[PDB]
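Notes follow once the structure below has been shown.
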Amino acid sequence: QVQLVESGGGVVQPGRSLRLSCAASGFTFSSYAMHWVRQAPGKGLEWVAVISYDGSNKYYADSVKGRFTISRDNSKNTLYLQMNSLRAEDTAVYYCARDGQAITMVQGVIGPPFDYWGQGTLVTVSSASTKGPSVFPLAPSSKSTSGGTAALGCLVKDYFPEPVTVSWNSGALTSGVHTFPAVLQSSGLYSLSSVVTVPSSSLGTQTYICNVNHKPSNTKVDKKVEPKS
Amino acid sequence: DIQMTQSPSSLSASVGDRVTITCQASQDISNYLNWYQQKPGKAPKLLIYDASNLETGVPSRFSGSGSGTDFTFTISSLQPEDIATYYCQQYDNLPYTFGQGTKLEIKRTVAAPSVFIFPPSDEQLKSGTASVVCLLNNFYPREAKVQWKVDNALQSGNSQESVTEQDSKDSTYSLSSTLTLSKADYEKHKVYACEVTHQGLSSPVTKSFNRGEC
Amino acid sequence: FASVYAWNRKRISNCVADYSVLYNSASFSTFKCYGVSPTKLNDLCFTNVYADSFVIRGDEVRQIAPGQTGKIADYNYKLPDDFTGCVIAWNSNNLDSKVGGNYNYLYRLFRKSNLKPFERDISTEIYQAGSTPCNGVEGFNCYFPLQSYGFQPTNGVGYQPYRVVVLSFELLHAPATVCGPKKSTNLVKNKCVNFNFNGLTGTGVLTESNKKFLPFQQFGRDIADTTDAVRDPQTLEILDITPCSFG
Ligand SMILES: *[C@@H]1O[C@H](CO)[C@@H](O)[C@H](O)[C@H]1NC(C)=O
């Protein structure tokens, strides 16, 4: 039925070039329109580009022009966005959606616009490689202790390849375990810290080992957190 | 041809209420638009074509009002699985502008944070840098302030925060602020303090340590 | 049918209109009456009835009403704010929608100013959105003003074509005109009865006559001026009117 799949995004340096892929399924592809829409992470949506039923009607946006181009395959139900002259600023997640209501574009008005069956992101940093993650244990302390509970955690910092995970005791503790959103430094590398609270009677008593796994690389390290010396 | 829309962004209410979002449109009157919801960690979703007339599947708690230059989304009878963003797209030209979004948040009883400060680990001081973490645990009003102080000097421009999604169990937030220094500059001061301000605190709480005191 | 941007306009005139065959036909998906509720149409008379005809989408039938806005009511077809007639609409997916798209049903989507009620505009000048003059060629901010519904048989309801007819009863200042139909019963002769002969209201016994009324007269009167004969329409046969029996 009607659903879309997307691929072709990743990590590349600025100034380079990349083409995307927006494929269709179900419906007749060569009758509809196809949109391109994006959002920088933590910002709002923004319409990027559009083309008719392969009728060469772009009508690009501001700045975008002269850097982007649209190419759809009506015979294979796919669509490609190729961008050149990157800015190290158009790193985002990207979506393609169908339209049937434009004016100088697709013949006849049909159905609702923007049915939104896409996904797919693209990183444009200078990290290139997968800067391994450096781990420290943040010890439980009386400055973190209050009454019945005290908090301890693990700080995993300085890595580029965004998807990284830290578990507690091989996935055992689910109470109080809270991993905070990674932060992007000026150096260009990410960093985060995951913390969990545990009864203050149990400072060192049981096992609290953070399991750090970095999937783009192959890093796997277990770090124990104990009260301060 | 340049147009833009507005929104009363970042609202908050409780279960079983009525909300309103007003997308006022720019000059050059238009003709109906749309209303999208976006659960984070996923793709957006259509809810109402131009003006009104929702689609299928929608649980029919939604309504628009399209009369020229000022449209109002109106949801009646809130439901505990309908908190997301809400961006409205306006069409009828070359550049299809958008709104700004509207973050939604439930209502919970004022809860003060547990605060905790962590000094840098000895392993990191070998490497030549010092991260000083300060944690704020569970808390409704997210409008919390984290003031770092080093030897009683308020520190500006060497910290970063992040905050968790509102907790599905107790509807609280948690916040982590990281202060980053060089080993050299770290070793130049003594007291590291983290002063948290929050509505559930009658006066701010400071957690602090003294560099080099077991 | 006729497009939505150039609707038709038939001026129904002196006739016998039976809005009951309309009202009860149950084939209409929408039958709203505004100036006058529907059942009392076959009991009133006006000067002129106009009938306008066109074809729109399915969910655009709510802009054919007094006091609405939208691309249809703004500049395609505007109804005055004290409308009097009725609006009728029915789905026509099988007639007007054809596989591959029926691109012969257009509508206007740009105009300088909203229409006056019952005003019509079939021009085809290149619209000019921005300040730059257009000089009869397309381009940015220079748009062709007509779009076409591409109707297709596999469209969800609310995108299938609906045919619409707007009846508008008007009353200028003439002497009369078309109106509902009349209903006559049987002729019961030989009984004190309460009768009405197209206006003549009376009481009495009716009897076959043998008087020869002219070729244009209606009834007969007697000295001292009382109605004593009538002519029946359905048949046209002299009949006497004898007072009842009192004493
Ligand atoms: C009236 O109609 C009947 C048929 O129903 C016909 O026989 C008769 O001649 C007609 N008379 C007049 C005056 O039209």
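Residue numbering for chain C follows Swiss-Prot, covering 347-593 in order.
Even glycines carry a Cβ here, placed using N, Cα and C.
Here's what Swiss-Prot has on this protein:
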type    : residues        : note
VARIANT : C:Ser371 to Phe : In strain: Omicron/BA.2, Omicron/BA.2.12.1, Omicron/BA.2.75, Omicron/BA.4, Omicron/BA.5, Omicron/BQ.1.1, Omicron/XBB.1.5, Omicron/EG.5.1
VARIANT : C:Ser371 to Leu : In strain: Omicron/BA.1
VARIANT : C:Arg408 to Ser : In strain: Omicron/BA.2, Omicron/BA.2.12.1, Omicron/BA.2.75, Omicron/BA.4, Omicron/BA.5, Omicron/BQ.1.1, Omicron/XBB.1.5, Omicron/EG.5.1
VARIANT : C:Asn440 to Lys : In strain: Omicron/BA.1, Omicron/BA.2, Omicron/BA.2.12.1, Omicron/BA.2.75, Omicron/BA.4, Omicron/BA.5, Omicron/BQ.1.1, Omicron/XBB.1.5, Omicron/EG.5.1
VARIANT : C:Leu452 to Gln : In strain: Omicron/BA.2.12.1
MUTAGEN : C:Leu452 to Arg : Increased resistance to neutralizing antibodies. Decreases HLA binding to NF9 epitope. Increased binding affinity to human ACE2
VARIANT : C:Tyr453 to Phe : In strain: B.1.1.298
VARIANT : C:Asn460 to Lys : In strain: Omicron/BA.2.75, Omicron/BQ.1.1, Omicron/XBB.1.5, Omicron/EG.5.1
MUTAGEN : C:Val483 to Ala : Increased resistance to neutralizing antibodies
VARIANT : C:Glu484 to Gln : In strain: Kappa/B.1.617.1
VARIANT : C:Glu484 to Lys : In strain: Beta/B.1.351, Eta/B.1.525, Theta/P.3, Iota/B.1.526, B.1.1.318, Gamma/P.1, Zeta/P.2 and Mu/B.1.621; May enhance affinity to human ACE2 receptor
VARIANT : C:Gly496 to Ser : In strain: Omicron/BA.1
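Taking the features listed in Swiss-Prot, we show where each one sits on the structure.
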residue  : record               : CB count, 10 Å
C:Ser371 : variant position     : 11
C:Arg408 : variant position     : 15
C:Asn440 : variant position     : 10
C:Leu452 : variant position     : 17
C:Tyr453 : variant position     : 23
C:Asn460 : variant position     : 11
C:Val483 : mutagenesis position : 7
C:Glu484 : variant position     : 11
C:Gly496 : variant position     : 21
Check your understanding: How long is the line from the C-alpha of C:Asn440 (variant position) to the C-alpha of C:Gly496 (variant position), rounded to the nearest angstrom?
Key -> 14
Exercise for review: Have a look at the variant positions C:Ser371, C:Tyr453, C:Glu484 and say which one has the shortest Cα distance to C:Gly496 (variant position).
Suggested key: C:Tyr453
Point to revise | C:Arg408 (variant position) versus C:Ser371 (variant position) - Cα distance in angstrom | key: 21
Practice item. List the Cα distance (Å, whole number) between C:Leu452 (variant position) and C:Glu484 (variant position). Key: 19
Exercise for review: Using C-alpha atoms only, work out the spacing between C:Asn460 (variant position) and C:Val483 (mutagenesis position) and round it to an integer in Å.
Suggested key: 24
Check your understanding: Near chain A by Cβ (under 8 Å): which of the recorded positions C:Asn460, C:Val483, C:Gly496?
Key -> C:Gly496
Check your understanding: Nearest to C:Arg408 (variant position) by Cα distance: which of the recorded positions C:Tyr453, C:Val483, C:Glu484 is it?
Key -> C:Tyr453
Review point. C-alpha of C:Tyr453 (variant position) to C-alpha of C:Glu484 (variant position): distance in Å?
Key: 18
